[PDB]
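Undergrad: Shown below is the structure under consideration.
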Amino acid sequence: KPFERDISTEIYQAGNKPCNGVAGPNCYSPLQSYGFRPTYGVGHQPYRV
Amino acid sequence: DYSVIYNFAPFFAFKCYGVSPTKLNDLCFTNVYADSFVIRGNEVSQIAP
């Protein structure tokens, strides 16, 4: 919903079986990392908004 | 139906580039092509964009 903050990392249960709080098959951590390097092209460079 | 695909053996690598894993069932396509082959463990990474 508009203007909402979520910070809790629960292992995504896309599969039909509970993840039990660990990573594995059909169990991925929701958070993913940008990697910023000077040689990256415009459009992948980090932008401050 | 990707339920059976998940119900098959646990996958060493299940990475989706164009179609989101969540929206796999939601999105519709005219034709689907599946390419089956056997490769070594380190050769798995080479099969990627």
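Chain A is numbered as in Swiss-Prot; the shown residues are, in order, 462-510.
Even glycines carry a Cβ here, placed using N, Cα and C.
Just lifted these from Swiss-Prot, have a look:
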MUTAGEN   A:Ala475 to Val  Increased resistance to neutralizing antibodies
MUTAGEN   A:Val483 to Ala  Increased resistance to neutralizing antibodies
MUTAGEN   A:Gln493 to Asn  Reduced host ACE2-binding affinity in vitro
MUTAGEN   A:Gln493 to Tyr  Reduced host ACE2-binding affinity in vitro
VARIANT   A:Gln493 to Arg  In strain: Omicron/BA.1, Omicron/BA.2, Omicron/BA.2.12.1
VARIANT   A:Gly496 to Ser  In strain: Omicron/BA.1
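Help me see these features in their spatial surroundings.
TA: In three-state terms derived from DSSP, A:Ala475 (mutagenesis position) belongs to neither a helical nor a strand segment and is classed as coil.
Within the same chain, residues at least 6 positions away in sequence whose Cβ sits under 8 Å from that of A:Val483 (mutagenesis position) are A:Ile472.
Annotation note: A:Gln493 (mutagenesis position) sits in a coil segment as assigned by DSSP. Around A:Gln493 (mutagenesis position), there are no C-beta neighbours below 8 angstroms that are at least 6 residues distant in the chain.
A:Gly496 (variant position) counts 7 other C-beta atoms within 10 Å of its own C-beta, drawing on all protein chains shown.
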Undergrad: What residues, ordered by sequence, lie under 8 A Cβ-to-Cβ from A:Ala475 (mutagenesis position) and sit at least six positions away in the same chain?
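TA: Residues satisfying the criterion: A:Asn487, A:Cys488, A:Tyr489.
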Undergrad: Suppose we call a site close when its Cβ is under 8 Å from a Cβ of chain B; which of the recorded positions A:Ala475, A:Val483, A:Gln493, A:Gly496 are close?
TA: A:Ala475
Undergrad: According to DSSP, does A:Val483 (mutagenesis position) fall in a helix, a strand, or coil?
TA: coil
